[PDB]
There are 4 protein chains.
Amino acid sequence: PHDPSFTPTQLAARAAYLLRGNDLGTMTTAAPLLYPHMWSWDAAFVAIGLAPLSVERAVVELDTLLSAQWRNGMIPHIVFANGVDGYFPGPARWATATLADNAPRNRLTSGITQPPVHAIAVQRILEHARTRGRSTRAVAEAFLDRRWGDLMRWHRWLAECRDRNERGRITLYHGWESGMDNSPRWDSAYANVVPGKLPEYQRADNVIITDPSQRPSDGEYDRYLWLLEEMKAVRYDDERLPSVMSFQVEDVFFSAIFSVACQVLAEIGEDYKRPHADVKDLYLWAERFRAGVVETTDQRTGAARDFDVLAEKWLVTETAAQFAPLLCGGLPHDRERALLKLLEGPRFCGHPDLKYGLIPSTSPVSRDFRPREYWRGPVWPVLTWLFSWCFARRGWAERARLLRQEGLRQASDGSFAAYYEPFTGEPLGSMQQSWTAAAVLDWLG
Amino acid sequence: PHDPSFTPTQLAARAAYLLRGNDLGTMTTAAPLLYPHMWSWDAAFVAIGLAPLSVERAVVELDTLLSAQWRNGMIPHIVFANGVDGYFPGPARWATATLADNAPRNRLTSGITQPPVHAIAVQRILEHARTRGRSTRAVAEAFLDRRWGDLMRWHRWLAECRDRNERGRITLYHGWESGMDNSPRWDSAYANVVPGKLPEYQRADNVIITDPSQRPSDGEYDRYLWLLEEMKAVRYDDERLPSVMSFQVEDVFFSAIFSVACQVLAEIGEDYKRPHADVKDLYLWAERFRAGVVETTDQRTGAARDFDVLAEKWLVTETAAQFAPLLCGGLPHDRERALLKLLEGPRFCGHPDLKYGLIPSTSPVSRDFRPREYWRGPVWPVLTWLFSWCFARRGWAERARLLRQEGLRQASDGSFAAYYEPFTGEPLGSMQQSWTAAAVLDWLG
Amino acid sequence: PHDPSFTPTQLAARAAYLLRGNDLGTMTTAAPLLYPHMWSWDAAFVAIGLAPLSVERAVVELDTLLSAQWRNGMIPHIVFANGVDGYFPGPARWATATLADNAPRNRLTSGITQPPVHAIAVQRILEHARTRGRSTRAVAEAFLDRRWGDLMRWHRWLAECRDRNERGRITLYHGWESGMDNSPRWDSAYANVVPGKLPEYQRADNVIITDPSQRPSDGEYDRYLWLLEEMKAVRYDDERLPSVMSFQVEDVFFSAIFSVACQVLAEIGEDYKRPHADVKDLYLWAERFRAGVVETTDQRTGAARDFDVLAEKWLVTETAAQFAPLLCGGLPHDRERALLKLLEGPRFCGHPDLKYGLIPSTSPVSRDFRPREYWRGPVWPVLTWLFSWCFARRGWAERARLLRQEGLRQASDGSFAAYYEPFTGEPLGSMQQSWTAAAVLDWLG
Amino acid sequence: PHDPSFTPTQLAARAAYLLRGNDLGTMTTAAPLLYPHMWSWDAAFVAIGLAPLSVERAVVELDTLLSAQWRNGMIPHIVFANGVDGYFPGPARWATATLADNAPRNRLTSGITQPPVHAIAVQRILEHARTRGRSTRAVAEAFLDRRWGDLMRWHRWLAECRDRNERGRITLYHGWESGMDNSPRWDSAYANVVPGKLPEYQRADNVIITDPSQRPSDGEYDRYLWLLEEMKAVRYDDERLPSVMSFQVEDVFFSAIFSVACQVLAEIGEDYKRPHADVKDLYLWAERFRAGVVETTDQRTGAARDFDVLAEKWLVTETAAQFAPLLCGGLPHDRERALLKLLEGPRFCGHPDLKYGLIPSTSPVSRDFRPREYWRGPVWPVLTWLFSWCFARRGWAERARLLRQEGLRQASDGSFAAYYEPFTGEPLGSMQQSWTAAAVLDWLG
Ligand SMILES: O=C(O)[C@@H](CO)O[C@H]1O[C@H](CO)[C@@H](O)[C@H](O)[C@@H]1O
Ligand SMILES: O=C(O)[C@@H](CO)O[C@H]1O[C@H](CO)[C@@H](O)[C@H](O)[C@@H]1O
Ligand SMILES: O=C(O)[C@@H](CO)O[C@H]1O[C@H](CO)[C@@H](O)[C@H](O)[C@@H]1O
Ligand SMILES: O=C(O)[C@@H](CO)O[C@H]1O[C@H](CO)[C@@H](O)[C@H](O)[C@@H]1O
């Protein structure tokens, strides 16, 4: 009625109730019907949201994801729930269990990756555990003993297999790997993907989300699905993908995340007396990908650019990803002030028509902006959380506080949507998204 | 470490996480292992705790309980979960499905009842629903259309079958029906229960709670189980129980609760335009059981007494139940002040060694007091909740606030135990008790 | 910015900062410029707001007001600050120090009274004091020993000199005594006030509040000032006022407050062992005025009516005073339900255009409604507080909680205005009003 | 009662009430009786506590302090309230108005300085102002135009007159200038202060704080007062002090604060387009003093050391000043990790006997530790606040949050003491200390 919003305690309660409701036992679905399996970077956020409720169950979430890690170290972006249908492309379409030498045994997974936020969830689990006493500490530490090697293999796979030329940037072979499926970042790269004879399919995502303005188009799905055919034709062989993939881009946002994740994991390794050779490698990669992100940046504004490896051309777009250097650091002082000015000004957080002071996925003044269409404009709580946590780690305590405060105010409707209309605040996409509940739980403390 | 307690938002989150974790689908276990089925007055508290999370799921909890209501109106105190073991006495021991003409079809239940707090949960669901908008209101109101008749039948069964002589007090045939299994209230009545040839059994409750100081003794369980044999021998026939039961007491606390519940349900009936004949009956019963509670009271202190129907004697004990008149009203002004003085003084809430200003189940100065032993002394959050809600309804806003504040401070460890050691605050009994999570969720708002 | 509202801790801090800022030493001004003196019922609310900050200073506030008590027991409505100007009518206009034999020595005061909320403030001080331990309790208890007789003489003067016929209603001789200066309630009584040669004067209130729509008119002020001339002509003699005053009304809202105050004071008197003769008179008055209030009510709706003693007719208006019987109790059950329906429906709190679910001073559907004009429509936090506190005392916990929640939400801009535009929420009148800061402090706890 | 602690809203209210109560009009006293004047770094903290209440009044506090700035740029450590006595040494003892050519006109001040936390207060005022909209921003920005030059001259006088050899450390001539009057840090420098004929005097501090264990000794005060005699003999002339002062130490904690302050002011200067020459000097000073602090540190532990200029030796003590390098940065990675280990281990925050996880002024295991004796062991909320704010600025969000949480928990008794017994939590010294109320206000938000 007069105010549909919840008090902080009611909101924290409903967020926890949602997370437990999406729990299948050892994995949490990313959303009840739209995404009824475990997604890789959602799972890292889910573990962050579970850490204040049960360190034991947070550790189980990451254990389940890492039990699905490929033999070469890749963490796949989907871990399918056994017997669960209603999402396409499903395990039969991927065919990794039959085609991929490196796929895991006794887990069904996708054949592509997703951003490495996992070290950040590990840090949040350890910080919670240290406040809870000896038995909880022992649980977190036993997780580190058991999974430190797997986490190194994950980071080593990204550094060696997706940065073969030691450029300090991660190459993607599918826009889904960026986490930002239909971002304007990838449009010119996708315009050069030409599907051959693509085997028939029917979408399931728009059976659940039926408003066509909130999901990608059929044409885009045709190209997403064709990339799978190219990968399957070389049996997901790392050494053959550069020769056959019609889509090869360096993702500067993914790269900045990895730089931060490496630095975070190195600090964990020093704190918990892990092998010194591992710590040294992690710091080396943190600095390499820091330098690789800075190398992309606009000389006047500091804005970071993606790179089309096939066209050999910088990709200039006005999306939230151009703020990648703020997460990892490395810009000369003057260019970082200009970048912060871009972020806070009327092209992004300071745009006059925004309901909240939050980062829209695409600038509202760009021609590519669509207020409802997924990553082409809507405000995503997950991005708010990540920028706020990274800003606090840069020492920008008031900036991080302001993002948290506006994220909580947006989330106070209790819809736990994945993204929101930037001008009206209408929730969009699936309600009951686990990683939005998790961001709220982490923010509320 | 330095403070093991949780912030209000962390506590609300953990309470909601617990409640969803105990959800089997359409019923919530009272506790994970000790009480792995639905209990009647726990279920009413569970619905109160769910109301701020999901009015739809709160209504489902009460629907599931009422689908197990007996044909004569009795709400049984256990609704067993199909296929679930580990609690004794289980459905085979009760044998209501085969022996009891009035038992429900397609639910397994016990053969005794428990206090009628259900109307209070209905009120809390309606108050939540009215703050949430039209579709949520429609859910609550549709529950009333569907279940008003069942709620009347429940109240009518208590008024006509457990108060056959219109004394305005409820007769119990088992101490389990009071909710206070081993309370000192029932000791002299139980000393006159003599088991005949009692069929062999093994306890399950002390397999889970192994500290013998926190559960009833074998001798007590022998008498609890023998009462079942007396009931089974007359096939749970209402008309035969007065002739065969070795245990027949009027429970003044149960009676005060019923008086309040009748008044609450009458007000609901007027608000939602239910049949006027039903409303008039409810008000008639509210006043009858009010007068029946007052008739028991000590002339100097206002303390309410239970009555042994077989011995025809008043039962004088120093437990929390002697504060029954405060819940329902009816005492002359002067005797109610004396009763409040008893409650707040050094025999109860003002005892100098209590960790919290809360109501111990038995007075710490009584010879019957045992600080660990179930209802013989420990502080129960459920009683705190009930006294605080009833006090607020009497208009004693500061008294109700003080009980809430101390209940939250006791619960801030996040153990959600059913009862606590009164002097040390050590949690006792089962951890993860649903109705303690529910009281916390309701208090926190 | 995006959110001009303050957090609960920021709002409590600002309210306390305001209250200390309006403190002249032993008295607190009602507002810095518009009301730079001590007003009687404002000081009662100020003492309530001070009690969480300093029981000693809260008691000082009531000590200072009672030091200005007249010899017949009347608490005058203004205690003027020595040396302060800028308010009209000031002490020279009242001339009480010259004319009124009953006026106090070494205090300058007005010559009329205001509603008796003081006992309520005493209850709140005592409640706070009992949570703070022994030396704070001594302070509050020493105040009771010091001022019990004065409080008794205040109540006795109301019961005997302003209810000379034992009708259970308080007679007023000025609309200012109601606290609701320009209420539609008094329009037809004021229409029969015809001033003679009125000594010239210049208003000061509208030099500070310059928007003419927020204060009464010059014609209204000419009648206010003429009644002063009538009172001065009989030297404020009680026995002579009925013979000369052109304005004599029974104020049902003032009477309901008095009934409540008497009941509160009687209970205090019992708890602290005051003379029995006093407690008995206080209960007698509480009931007489409860009955006097109910005698005014409409048989169908329960709406309470004021009474014009000179015209000998019921004053039928659509203002918040209609709900007088909800504060003090006493209506038949059906009639009280009808009155709550009026309060919650579209003529008051349910009006669809209201920004908050709060009680407007005049019904938006009444022809008398003026959205900006003082007591002719605006929402006053002081009424919100008083209705909420009295509702909680009736046992209507949820109704009291809703008013408190909407009051805090309206207050959270930090203006601490005395009244707000009902549709837009715009603050009106003076900002920095002490009793609005007090209500916020008491609500926030 | 059972809980003498205050809720967060009650505590914010009481803190704000205290701060307004210590307001003399344009200055706030450090404490009502012990320190009834304006102290320099207290006023910086007071302005931080005022910023959530009134940006205008926060700016007044710094305006008043800067109006007492000496002509050479020095901010003196006391600005005396006109007409107030009860503190010794008072203005007659300092005699600055007579002797010091650089002393201000129409202000009475001391003749020594105190740490430069003022730029930090400026940042907090600006941060608050930017959340309050345009007219509040104008206030803060007009203050910057008014006082930027004065702030520059304050920093320039520190860099040029108290670091005459460009060593990047501040030289002090009195232990009072460190803010840590009786710290063990200065014990061996004070042992070489031998007073001559000292003019008689009577202490006032220990007439108010009478427990001798909470204040320095008479022998200590005789040395404090003798250094005044030395300064007065050269008429507080900067160029002459090195030739005559018996106490000359480089204060590494003061230096670390200055480095931070310079960096803060430089960033403010960039954001508000101050002269480039000024911003460049501020960054130069920030780095010089960062390097000067690191030059003092132990190679294994990172602990920072003070330096006795006269004795020409490092002062090795176990106090909170050792952690100077954590505030300003600059240590090698390994050495900073060792220093955090010292801070968190059993010699400081990890000591098993501490009631709160806070930084004691002197290590409990040091032979110099005295649990009640001022800066020789007690926990000071002002240090908690300053370490927490500086930790957040380093990016150590969780470490800053833990200090804030334990500080609020220690403060929640509402004493607002300046220091607390480290083992029992007993408040010590003066209650009603303004900068403890300020820290609480800033923490609570
Ligand atoms: O649309 C899809 O089918 C998936 C493909 O992975 O993308 C979304 O679904 C995932 C589950 O929420 C998210 O992690 C991604 O960021 C993205 O929003
Ligand atoms: O001990 C048992 O086996 C059951 C019998 O019903 O009693 C407890 O178990 C129930 C489940 O919590 C409670 O409702 C009762 O109040 C009581 O505490
Ligand atoms: O306008 C005035 O001159 C004074 C006269 O008493 O009235 C208001 O001012 C007083 C101080 O706020 C209040 O007690 C009253 O409610 C009233 O609204
Ligand atoms: O004891 C004294 O006479 C004064 C001298 O300056 O010192 C304290 O008093 C001042 C006011 O609290 C503080 O600024 C200092 O930290 C110090 O603790």
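In chain B, numbers come from Swiss-Prot; the residues present are 2-446, in order.
The way this entry was determined, per its header, is X-ray crystallography, 2.1 Å.
Quick reminder: no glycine exception, Cβ is built from N, Cα and C everywhere.
Sequence-distant neighbours of B:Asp182 (mutagenesis position): residues of the same chain at least 6 apart with a C-beta under 8 Å from its C-beta are B:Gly176, B:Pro217, B:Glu221, B:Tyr225, B:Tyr375, B:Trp376. Per Swiss-Prot, active site, proton donor is recorded for B:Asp182.
Residues or ranges marked as substrate binding site in Swiss-Prot (evidence: experimental evidence): B:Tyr36, B:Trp40, B:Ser41, B:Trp42, B:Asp43, B:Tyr88, B:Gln115, B:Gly180, B:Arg216, B:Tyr375, B:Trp376, B:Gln434. Under the three-state DSSP scheme, B:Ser41 (substrate binding site) falls in the helix class.
With a 10 A radius on its CB, B:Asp43 (mutagenesis position) counts 30 other CB atoms from all the protein chains. Listed in Swiss-Prot as a mutagenesis experiment, B:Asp43 to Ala is described as follows: Loss of catalytic activity.
DSSP gives B:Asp182 (mutagenesis position) a coil state; it is part of no helix or strand. Swiss-Prot documents B:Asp182 to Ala as a published mutagenesis change and attaches the note Loss of catalytic activity.
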(request) Just the binding-site residues from B:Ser41, B:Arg216, B:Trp376 whose C-beta lies under 6 Å from any atom of ligand 2, please, or none if there are none. (result) none
(message) Chain C proximity: which recorded positions among B:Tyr36, B:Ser41, B:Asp43, B:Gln115, B:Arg216 have CB distances under 8 Å? Answer 'none' if there are none.
(response) none
(message) I need the CA-to-CA distance for B:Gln115 (substrate binding site) versus B:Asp43 (mutagenesis position), whole Å please.
(response) 10
(message) Sequence gap of 6 or more, Cβ distance under 8 Å: name the residues on the same chain that satisfy this around B:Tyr36 (substrate binding site), in order along the sequence.
(response) B:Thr30, B:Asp43, B:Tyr88, B:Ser431, B:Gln434
(request) Output, ordered by sequence, the same-chain residues six or more apart from B:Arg216 (substrate binding site) with a CB under 8 Å from its CB, or 'none'. (result) B:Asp206, B:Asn207, B:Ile210, B:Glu374, B:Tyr375
